[PDB]
Amino acid sequence: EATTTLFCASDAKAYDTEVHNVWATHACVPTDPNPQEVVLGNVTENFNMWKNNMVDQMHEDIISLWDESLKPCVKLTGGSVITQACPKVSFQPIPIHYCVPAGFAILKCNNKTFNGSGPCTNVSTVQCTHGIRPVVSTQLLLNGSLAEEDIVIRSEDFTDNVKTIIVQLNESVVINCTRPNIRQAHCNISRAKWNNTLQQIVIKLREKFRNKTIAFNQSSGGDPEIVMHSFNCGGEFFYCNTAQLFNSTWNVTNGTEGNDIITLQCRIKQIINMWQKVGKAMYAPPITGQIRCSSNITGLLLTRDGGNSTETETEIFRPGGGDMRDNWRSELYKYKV
Amino acid sequence: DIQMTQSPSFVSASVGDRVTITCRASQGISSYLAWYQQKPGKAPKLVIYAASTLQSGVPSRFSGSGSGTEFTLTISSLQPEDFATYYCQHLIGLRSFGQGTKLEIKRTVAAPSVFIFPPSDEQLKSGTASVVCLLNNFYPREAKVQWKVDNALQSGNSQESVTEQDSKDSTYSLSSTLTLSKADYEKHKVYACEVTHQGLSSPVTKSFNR
Amino acid sequence: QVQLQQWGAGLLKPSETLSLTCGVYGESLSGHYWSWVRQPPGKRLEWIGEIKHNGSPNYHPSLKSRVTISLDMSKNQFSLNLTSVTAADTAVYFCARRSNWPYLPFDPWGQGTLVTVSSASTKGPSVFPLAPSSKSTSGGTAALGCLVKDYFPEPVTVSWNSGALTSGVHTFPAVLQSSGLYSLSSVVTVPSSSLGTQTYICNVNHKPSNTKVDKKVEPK
Amino acid sequence: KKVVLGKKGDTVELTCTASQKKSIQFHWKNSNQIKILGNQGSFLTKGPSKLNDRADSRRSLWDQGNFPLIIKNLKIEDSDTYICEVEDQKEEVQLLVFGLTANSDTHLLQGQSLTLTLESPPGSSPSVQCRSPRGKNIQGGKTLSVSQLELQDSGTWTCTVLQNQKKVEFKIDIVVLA
Ligand SMILES: *[C@@H]1O[C@H](CO)[C@@H](O)[C@H](O)[C@H]1NC(C)=O
Ligand SMILES: *[C@@H]1O[C@H](CO)[C@@H](O)[C@H](O)[C@H]1NC(C)=O
Ligand SMILES: *[C@@H]1O[C@H](CO)[C@@H](O)[C@H](O)[C@H]1NC(C)=O
Ligand SMILES: *[C@@H]1O[C@H](CO)[C@@H](O)[C@H](O)[C@H]1NC(C)=O
Ligand SMILES: *[C@@H]1O[C@H](CO)[C@@H](O)[C@H](O)[C@H]1NC(C)=O
Ligand SMILES: *[C@@H]1O[C@H](CO)[C@@H](O)[C@H](O)[C@H]1NC(C)=O
Ligand SMILES: *[C@@H]1O[C@H](CO)[C@@H](O)[C@H](O)[C@H]1NC(C)=O
């Protein structure tokens, strides 16, 4: 195990005046080496996604992006007020391949069903990572990587209810958020497909907790970026209520909603809470033009309640998130420098 | 956009002397820099990449250092072949280069041989007058040429042409063509070309009467 | 070893298209990028763009709407398009190979191809004498020459006495006039005592219009 | 085993200082390991507790290495052992809220009695010492009674409850007609 400053790789377009392409062109390289990954037969290697120094470096890179990219109108940080120009700019995350310099190497776990922590009896040697988009969101991981086999749930400690459960889906669920043109938005999720998706998540949770009843609930409360599904779509911050998504009971039925497809009440806020460090930030009014963005729910961030005393009758899970590091561990769990 | 400025733009050093050219960047670029050697009528040649990593084949006398904004390309001992134009490149981003630094041979200062040639009678027939001022065999290259028609400073109506260093005495040669119209030329009298050079104790003026 | 050769039309006109092709000999196009870099007369280099074997190009911001780089994987060659060229496009275009990270420097390079965009029409040069004089005798050294004015395109060859005279000859580089035509002056320094005993004749040739001129320069 | 006393209807702040001056991950939990309040980077998260709508923190001290547990509108049933899990470590603090009410709320007369009642949780036996606006002192356990009230007893009484070396203050307005 070692730690060195890694570089990155992207198909960034210099001619594109969008923040991700501009930054990547100025701080990355098209690459790549060919053709495959050097497989290591009969070699076991231990991994630890919940302590990978790769995520920390990436986290600082994602932050450094927003700093020179989205310029807020007002910035409140530790009793400090900062006002500045806030021009609107195209904002679309671009896949980034973090590569290792000369001298070191990157071990990749080929095991399709890998929890992220433990022995891996099928590793390899890669020069750089795969396509990883800087998706900043909460509750629902967007535009990530699907599982090659079954859905996989991960947690630094399933026992500790204060920990996050990084869920990976094997089948992507499409979500359509559009602002018609008032300044209000709404999202669309196939009720049929999303159902079975919850089913799959349930049988996995029920499996990890020997024998209990799985029941989803809305957010227990907190900040608007935690209570609702917060995400960036076209340089705008959306806050969509997902009380309809996480409201089902598993253990023989309970509550089924219909109406063909699910529609979530959403809205755009100018005053948001910074995800980088502690503080707030106000931005410019919504764009007069229309905003269409269709994303892909390939992952979920859930938090378990449970615990207390006197046996168990049922478990409860809620849409979690917040720490964007969890969003990177869903893509960098099978890598090791 | 990041700007790449090199300094100096014109280095005068004798063979065997130690030379060091710098390249400043407007913004931080870590170690994404390269250096190239380009000779007249030829393509640039990769000297040192990764700011301090020498290219395969490049002599040991070539070295590089720096990181962030300030960079340096140093040659321990110069050789007759080393004298050329060097460029610095931002390996990424817009891949912008620098204005380049031209390294040339040094010799003892020599005062220019100033001459002036009035337009020909045959040329005045077409309807154009070209007055030429010649600075023959002079060093250094730096020299100021001012045109004066009836004791009036000219501007925007003259061009200069400098030759390369002579293979022998290593000197320069500059010409200055004051282009005027047939009418404009035949409505004045004196035509002088004041020359200012380091080898001269005072500016020398050569003029003629039409 | 690997060598990058370049061919194509150098002399172009406004609104026309630039089409240059760079051939590769000694190496395949696989596993390597191929970029074009131009350099305006007396200016810094400029990265135009580079294409990958996958087909995904990467042009320069201000040149995307014109530049188009492709790949001829059958002949191991790549081209460079440039629609609607102007006077600001006059430069020497190069072609270089760009390896993969961490190795990024452009290498090898091409010999380059000089490109000039002008609307001027082919015209023969006019040779005017630069007669030596007494008010030019600098230390027993008189100066004389010929004025090759108004000609297009470049270049022009100027010699003295069929090549017999070479010492003291200074043929200044061609200059671009505002009339779209080029101008050149070829001077030579000779002993003043040999002005009335030695003959001096300049030889100018302009193949683009087949114009040879042998004019004698007599003092006044 | 650090004890803190609070008042019914008031606000209390439970300190949780880290080893370093940096905003990190923390979480507050009661005796039954019930999630009360924590964080996820730079956001605030609340748990499924009865103190949900009455719990908050001062995020302006997070970067300074402090993650307080502020509980407004305190209630008797909020008496429990609260733990702050930060840096793989646990800080334990016990919270006791009592309360003290008089015998009546109507205006009393001179020479009349005034009884004070201390409502305390099971397992605690504190000590109350109240003082009248004239200086009249009285001490006891659960119940305190003054035989007669003077005209100078009219005003604000100050009763101090002592528990686990700690002490909380109570002020009661008693009006004695002339
Ligand atoms: C995903 O999982 C579902 C349910 O377990 C299964 O039916 C399907 O084969 C899996 N594959 C996909 C399509 O990736
Ligand atoms: C979302 O948009 C896709 C097209 O990208 C469409 O096929 C799908 O039906 C939409 N889903 C919903 C729930 O409207
Ligand atoms: C989800 O399951 C319930 C119960 O079987 C049912 O009411 C609902 O229609 C199901 N969802 C589908 C069809 O996606
Ligand atoms: C979730 O919250 C709702 C609304 O308060 C409540 O009805 C339900 O019991 C809670 N628990 C579950 C498992 O849904
Ligand atoms: C997900 O990817 C699609 C296509 O690249 C993009 O349009 C969309 O904005 C992405 N979603 C988010 C939340 O960035
Ligand atoms: C979303 O999911 C669909 C179905 O898997 C897929 O075809 C599409 O490429 C995915 N990505 C985006 C950005 O929509
Ligand atoms: C490239 O551009 C040239 C110039 O316009 C044009 O002739 C040609 O069709 C284009 N395509 C190819 C394959 O060269």
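Heads up, chain D uses Swiss-Prot numbers, so what you see runs 26-203.
The deposited model was determined using X-ray crystallography, 4.3 Å.
Even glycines carry a Cβ here, placed using N, Cα and C.
Here Swiss-Prot flags D:26-125 as domain 'Ig-like V-type'.
Remark: secondary structure over the domain 'Ig-like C2-type 1' (D:126-203) totals 3 helix, 40 strand, 35 coil, with classes taken from DSSP. Residues annotated as domain 'Ig-like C2-type 1' in Swiss-Prot: D:126-203.
Other C-beta atoms found within 10 angstroms of the C-beta of D:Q65 (mutagenesis position) number 26, with every protein chain shown included. While the structure shown retains the original residue, Swiss-Prot records the mutagenesis experiment D:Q65 to Y with this note: Increases the affinity for MHCII; when associated with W-70; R-85 and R-88.
Under its mutagenesis entries, Swiss-Prot includes D:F68 to I with the note: Abrogates the interaction with MHCII and T cell activation. Long-range neighbours of D:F68 (mutagenesis position) (same chain, six or more residues apart, CB within less than 8 Å of its CB): none.
D:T70 (mutagenesis position) falls within a strand segment according to DSSP. For the published mutagenesis D:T70 to W, Swiss-Prot gives the following note: Increases the affinity for MHCII; when associated with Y-65; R-85 and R-88.
Where Swiss-Prot documents D:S85 to R as a mutagenesis experiment, the accompanying text is: Increases the affinity for MHCII; when associated with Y-65; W-70 and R-88. Close to D:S85 (mutagenesis position) in the fold, though at least 6 residues off in sequence, lies no residue with a CB less than 8 Å from its CB.
Listed in Swiss-Prot as a mutagenesis experiment, D:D88 to R is described as follows: Increases the affinity for MHCII; when associated with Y-65; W-70 and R-85. Neighbour list (D:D88 (mutagenesis position), Cβ cut-off 8 Å, at least 6 residues apart, same chain): D:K46, D:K47, D:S48.
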Count of other CB atoms lying within 10 Å of the CB belonging to D:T70 (mutagenesis position): 24
